[PDB]
Amino acid sequence: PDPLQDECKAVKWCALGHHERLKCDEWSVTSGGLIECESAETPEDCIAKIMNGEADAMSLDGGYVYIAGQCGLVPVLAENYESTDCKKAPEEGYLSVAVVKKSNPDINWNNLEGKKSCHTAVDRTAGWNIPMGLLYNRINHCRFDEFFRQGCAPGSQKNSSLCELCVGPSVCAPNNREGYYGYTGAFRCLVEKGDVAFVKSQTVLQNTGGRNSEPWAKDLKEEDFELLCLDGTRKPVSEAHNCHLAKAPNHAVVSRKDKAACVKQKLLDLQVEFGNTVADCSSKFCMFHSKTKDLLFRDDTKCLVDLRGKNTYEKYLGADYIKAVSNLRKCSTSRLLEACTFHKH
Amino acid sequence: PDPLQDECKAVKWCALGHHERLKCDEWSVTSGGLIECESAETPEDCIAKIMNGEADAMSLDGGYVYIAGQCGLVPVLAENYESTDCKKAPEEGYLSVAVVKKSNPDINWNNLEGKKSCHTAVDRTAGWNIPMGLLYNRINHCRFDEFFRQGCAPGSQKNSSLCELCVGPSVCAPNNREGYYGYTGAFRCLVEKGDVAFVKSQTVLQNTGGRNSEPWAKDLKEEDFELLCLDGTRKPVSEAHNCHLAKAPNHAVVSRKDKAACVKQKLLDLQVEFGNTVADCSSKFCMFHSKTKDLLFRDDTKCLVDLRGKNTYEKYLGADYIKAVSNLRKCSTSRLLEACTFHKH
Amino acid sequence: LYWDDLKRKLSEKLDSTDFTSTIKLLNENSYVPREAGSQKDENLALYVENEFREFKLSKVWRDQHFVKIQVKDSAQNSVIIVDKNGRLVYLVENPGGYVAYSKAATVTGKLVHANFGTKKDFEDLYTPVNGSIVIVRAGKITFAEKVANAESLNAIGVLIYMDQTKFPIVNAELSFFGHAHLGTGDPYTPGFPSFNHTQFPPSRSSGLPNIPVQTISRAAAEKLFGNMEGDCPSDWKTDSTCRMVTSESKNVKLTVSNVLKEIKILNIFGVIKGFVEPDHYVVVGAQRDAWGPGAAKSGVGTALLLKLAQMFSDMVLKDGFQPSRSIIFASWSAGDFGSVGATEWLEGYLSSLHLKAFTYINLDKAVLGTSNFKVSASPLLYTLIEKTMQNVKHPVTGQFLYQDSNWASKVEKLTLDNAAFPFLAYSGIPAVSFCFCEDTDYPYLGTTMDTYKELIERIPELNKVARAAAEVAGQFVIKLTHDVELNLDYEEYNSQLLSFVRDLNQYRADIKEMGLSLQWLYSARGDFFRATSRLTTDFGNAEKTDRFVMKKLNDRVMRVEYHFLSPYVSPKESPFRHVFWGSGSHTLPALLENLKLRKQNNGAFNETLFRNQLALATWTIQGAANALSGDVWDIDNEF
Amino acid sequence: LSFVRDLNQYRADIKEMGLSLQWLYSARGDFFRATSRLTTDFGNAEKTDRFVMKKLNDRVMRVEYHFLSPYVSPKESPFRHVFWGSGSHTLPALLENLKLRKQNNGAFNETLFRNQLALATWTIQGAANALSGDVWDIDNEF
Amino acid sequence: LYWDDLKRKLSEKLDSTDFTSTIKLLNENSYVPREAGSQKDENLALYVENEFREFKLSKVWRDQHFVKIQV
Amino acid sequence: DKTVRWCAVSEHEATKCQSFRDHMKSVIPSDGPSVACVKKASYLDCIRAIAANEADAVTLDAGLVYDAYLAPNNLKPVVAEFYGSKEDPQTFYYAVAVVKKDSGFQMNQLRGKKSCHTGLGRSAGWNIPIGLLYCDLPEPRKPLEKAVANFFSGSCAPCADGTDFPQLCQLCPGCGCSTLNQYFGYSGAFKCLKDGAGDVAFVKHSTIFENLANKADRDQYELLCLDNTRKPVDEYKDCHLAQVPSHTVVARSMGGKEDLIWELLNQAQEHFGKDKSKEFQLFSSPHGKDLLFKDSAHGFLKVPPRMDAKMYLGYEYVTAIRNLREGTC
Ligand SMILES: [Fe+3]
Ligand SMILES: [Fe+3]
Ligand SMILES: [Fe+3]
């Protein structure tokens, strides 16, 4: 590395499963190789690839951003959902709610013990960290798979209760090959087998009113669902604002310190030709648009915004979130996190 | 080998080079698998195969019969050349002569030192043992490749003088892939490059008078050649009887003691349908007839006759022959013979 | 442990295993009409899958596939006697079963009776089939072939029935299921695997009939003959009742309406990782689907597959058995349609399976009687079959399977209708396939009568018999793994090759009229012999301790079988490339078969075809040699 | 990947035709893993176990050869290499035919493409199953 | 030995080898119009063959072939 | 219940192993785990033996843990040593470079000096210091052994090939890979310096305290810090080359008896850990230092389920090892 210059030739992206891979390839061709694609079957494996430079960048939910940070990666750019003005600071975060069927008269916050649950995935913010930590502070033990009777929390142990509702070909995988994986998957899970789904507040709207055209969701109505409020009551979905579990930091892009800058710049640039601005997404390529749901980025992603000094995972996620995930540390089952916390320096 | 019976299902024959192999195959098919074919590139290798039961039988010139015997094989049946009555005892042997061109006025028995020689192969009776041993008793050393100036004695060291006249694709091999190999090859060698050929007495006749139709021999005349008599004179070829080096035991079939009987019986039987009796050899199969020259048996072979008690190589070859080959023991270069004489019992 | 140990252990384990129970269990209504790609099918599939898991054996997975199968359309298929107009008598019958992949059509005309599906041979009879429906007995050959020949002679429609002599079934109102595909597996994915129907959906005729084929009940056959003038010959090792041709006064009309139906085949695997060459397997398969309850066609097999997998896993964990090479059991599906399941799997490793699987055993139809013990395999497994038949004692007779009076045992060639055939003729994997067969083939075989009852009613000690079958199958596995040296008879091919050269020399005359030298062939045959002689030597000089030098040799052995597949013909065109056991003009036998025609002085002999046949068949063998060693760079530079 | 990319520029045409083009990605991936294992097994193996190394180098030695279409006869089309060969089996040849689709004329042989893609897929697929995946590639789901 | 060694060695060996001479030698009328399957051809062939033998390298052989050329 | 076949490297370890076997017999019930001892000549033979089912366990320095993980061995770490105190267990230690007082050279002036290493491929004795000097080595740097042999003017690098790299065994002829070589290991590498055979010893922060009881004897030595200064030996926390992971016991990936290994060691530390018994000590011996386990260990911790060597060692350390092996400057 004598007086050298320019390692920022191309950015290698880490993609889960098949679909994210396809989307990445497409993004590759069209960029003229500014974006390179590596793949893995799990989020943790993707973070590992980036740790050891087998890849450079991926976008992640806050919960996984925590793991990534304990493993030495840094946040580079945040996903902003509220505005199309990409110069805005990162939002304070999205709303995390608990959703049930209006059909079901008895379920409430203080009633979960025994019911059937649906989660985006283990270790995600809205699907796990927020709700599980708030329940933990109530039951003061960690056998969540004994609190709920049954569930689908992708990334859980293949043979616990919490995998009994899953379906996707790869049963219970923390990726798209599990049907009930993600914000959408957890909603469907609710529609079809669970009593409660833990997801983001915009989820019901994005999947009712024919906005989602899959057989299972085409005729669904926003009015068929309610939210669980912490105080025990129930409210319409249009009331998340006054009936949510907590705020959740936006998903963020991570890399290694060595390559953060490179990564930034190429993303900010690529956004100029492939972000919100693209009027039609079936003609030209769209980063924030996904053939399926939420590939590489959240489909409701508007802008990738600079972090304005919150260049550290403790800084970006914020105290409150850190404090909450830490309280749940004792229940982790993340093999990558134990790995990243072995060395004593 | 509890009280068992009948190992004489089929006899496996060892064949040199390509041609002998072809002939063997042909003999196989037609027998309905009574004869099986194994192959090797040298006589010694064939004897080795039989020693260690990789094959069972092959026919051999007296010189090689000696080696075979020192290596523990036994003679089973002899090739008879003089009569078609296969119940006759084995002949006393064929005549071994030295032949030159009438063209050449100066060569004689007492003149060989310096000339160019042609030999059937090293270790054969007419091509080597008889003539070399009789010369040895004169020069009392073993550098025959320094007595003759140059030669073709197949089976000799690739880079001695004695390989300098050879031609066959495989230069100097002790098989058919050397052109100047055998009774015929040595004659041609004489015709084309040598001054003396050591062969059997019937050789000139079998290859002159259009009896041999190859380009090199079609116009040759018996009268173009003479024999060297031990007393220094020269005589026409029709005079071998009074102008030969010595008698040579007939070629004989060898096997191991275990399988001698089997071998005999199947040969005697096969002779009934495939020996002299076959009126036409292009229609039906003939043992003693060869596409080329002398494959598996000598083409002048008439009968395979029982040995009448000479079931031992010392017994069959006879004292005189043994005494002669022994005197040459010190010049052997046979790797198989040293092998067979290593053990001290 | 040593062989005796494994032999002794495997025996007592076999001494305490109820095969009859499982053969029955695989008969409960839970999975009885387990047709290909049916629910029952899928039921047993998951049963096996779990059982394997329960057996605690290593990795075990599923193999999904979407192939086009043919089924009986809602419209009824039927045979009816009718003159040059309308049906006078009655609709012979509305067949209860059908011949898959049969041409979906309907035609009428004369009705000839060519004993035993023409056999291709039998077609050389008096009455011509030049444009007329034909009747044939189920026997010597496969429907596929029966039909194929019929059509090759320009016939139309073919009826297959089970006569009384050949099929001593009391009930004559019984109907059976057919195949009709002159190949193996889905008839639209030759050499390459299949997809959806939505994607790559060709119709057919890609090696399929193009002539309606219908299975007929003996009763129906009776009636047909009833309306026939001709008289059945004694040459036909049959018995009275049948005719040769329908009575001129009138003819018959065949109407078959069948439809294709995309189903989802499910192959179930499960291996037992080895300890030294963990990546060299011994595929042990067994058809799992069936038309009727197929207790024989599919029961005994899967029964053995399971019980047999149950043992080895156990032996490995509890008894200390350390297979040097991994074992991989597999229960195929959609087998009634040409091993569609197993074949499309192979289709998947078109050029690497041989690098993985070194032998394929097959348990299908393992127990069908107690008289004979037929055995079909690749010469490479000849000595194993032999030495094993010398270790296994007949279930009924207290004596050993091997006939001590011979030195040359009888081994049969694999037929187009045996899952083992594809493994050997297409994937180049040596394969064995035993059968406690009978002089007469099981009758209830392709019919709804293949029940566990009528079976055991016809084979009282079915348990002991199945046990034996499970034993010879077991030893094969122990043997193909126990030792470090891969024990395959690569020598037997020298003979197999010489035999060819011999038979070919019987035409040296014809070979001469043509400028052909036929010299290059001997060279190959020889260039190959040496190759084997070195391998056969290198082994002896190598130590069963140098995992490296041994691996380098065993791999050479593992190449032998595969390399006899003509590398000059495309799998997509002619899937069975094996010059010795395949099918096509590349076939070694096919060469002579064309040359024989030379003498007939007619045009039947295609000279240009021969010229190549020989030419390539030579380089095929030649290559087989250069690939089997010769220390690499074979130096027979002279010639 | 470059191939897959250039091929996605016709995803439109690929769509007019019932083609799913999904099996190709699977192969391309089923192959990627294959190389990732090999690339791993090497690191974990010691340059002292002549055996485990030989078993690996052999796999590497298969890589190039296995990209030769095992569905075309050498006697007919000798340059079988899907990447550098010459013939309709050629990977480049596939796109080259598809390009003609847009020309709305008959220049595009659809049946030819269908196969081209179909086989070119299994060619790649096979290349994968041959390059390891620890043998018996277990992506049994799909 | 290590790469550097082999690299360094191979270099000095390359530092002392007259390629120009041999490029010329292969121009003497002994083998000039060395057309395919010509005598000159066969001449140089045997030259290389022997040179290899002279180089004292291990096995060295010939590869015969009869192809149809156009003239 | 059942037997754990411990792999002992050479005589001294073999002696301690047999005493370990005997003492556990006297305290463990008939239904508890027991030890059997298998003696080999080197750690590498212990690694093969475990893979071949000839033994079950052996404790290795973390740099050797990487090698043990590689095929065809595939051993995994199951129990880790910890240092410090039972009160604040440390699962790491410090690699230091010890030299004599006033010898007058800094870390940037090592070329031409004589070095004492604990053993080829070990964390403190080799991986860390050679990793730090790598680009100061002359090309060609492959093979590593040769560049190292040309940088220093003689070394003792136990386990290295003295036939191929004679300068590496110049201070300990033969490069013996066990305690029969008096300059082997932490204490042997220190003895190599103290005896005056070498100028620097690449050891751990506790080595000198385990070897010199008097502060006045210890005042004769110093540490080389990375900033090209020197500090006293008490000041290792601010003058060390790196922090490295603890030594760990490894076992087979299949039929490995990891449960029994933990069971045996957990009981062993309870009966025979620091200050527990007057009869036998797991972490010391009259027969030698660091036999079977390091004398500086205070106990054991069970490694988390199915953790592989790479995860155990951590990205950093694994990266360093890799970069030594191919490595580009
Ligand atoms: Fe989220
Ligand atoms: Fe003679
Ligand atoms: Fe250490």
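Chain C is numbered as in Swiss-Prot; the shown residues are, in order, 122-760.
Determination method: electron microscopy, 7.5 Å.
The backbone N, Cα and C atoms fix where each Cβ goes, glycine too.
Per Swiss-Prot, the feature domain 'PA' maps to C:223-313.
Annotation note: C:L619 (mutagenesis position) sits in a helical segment as assigned by DSSP. Sequence-distant contacts (6 or more apart, same chain, Cβ under 8 Å) of C:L619 (mutagenesis position) comprise C:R646. One entry in Swiss-Prot concerns the mutagenesis experiment C:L619 to A. Its note says: 20-fold reduced affinity for transferrin receptor. No binding to HFE.
Annotation of the mutagenesis experiment C:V622 to A in Swiss-Prot: No significant effect on binding to transferrin nor HFE. Within its own chain, C:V622 (mutagenesis position) has C:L642, C:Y643, C:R646 as residues 6 or more apart in sequence whose C-beta sits under 8 angstroms from its own.
On its own chain, C:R623 (mutagenesis position) has no residue at least 6 apart in sequence with a Cβ closer than 8 Å to its own Cβ. Listed in Swiss-Prot is the mutagenesis experiment C:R623 to A, annotated as follows: No significant effect on binding to transferrin nor HFE.
A mutagenesis experiment is reported in Swiss-Prot for this position, C:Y643 to A, and the note states: 20-fold reduced affinity for transferrin. No binding to HFE. Counting every protein chain shown, the Cβ of C:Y643 (mutagenesis position) has 19 other Cβ atoms within 10 Å.
Swiss-Prot documents C:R646 to K as a published mutagenesis change and attaches the note 5% binding to transferrin. When Cβ atoms from all protein chains are considered, those within 10 Å of C:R646 (mutagenesis position) total 22, not counting its own. Secondary structure at C:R646 (mutagenesis position), as computed by DSSP, is helix.
With DSSP classes pooled into helix, strand and coil, the tally for the domain 'PA' (C:223-313) is 10 helix, 19 strand, 62 coil.
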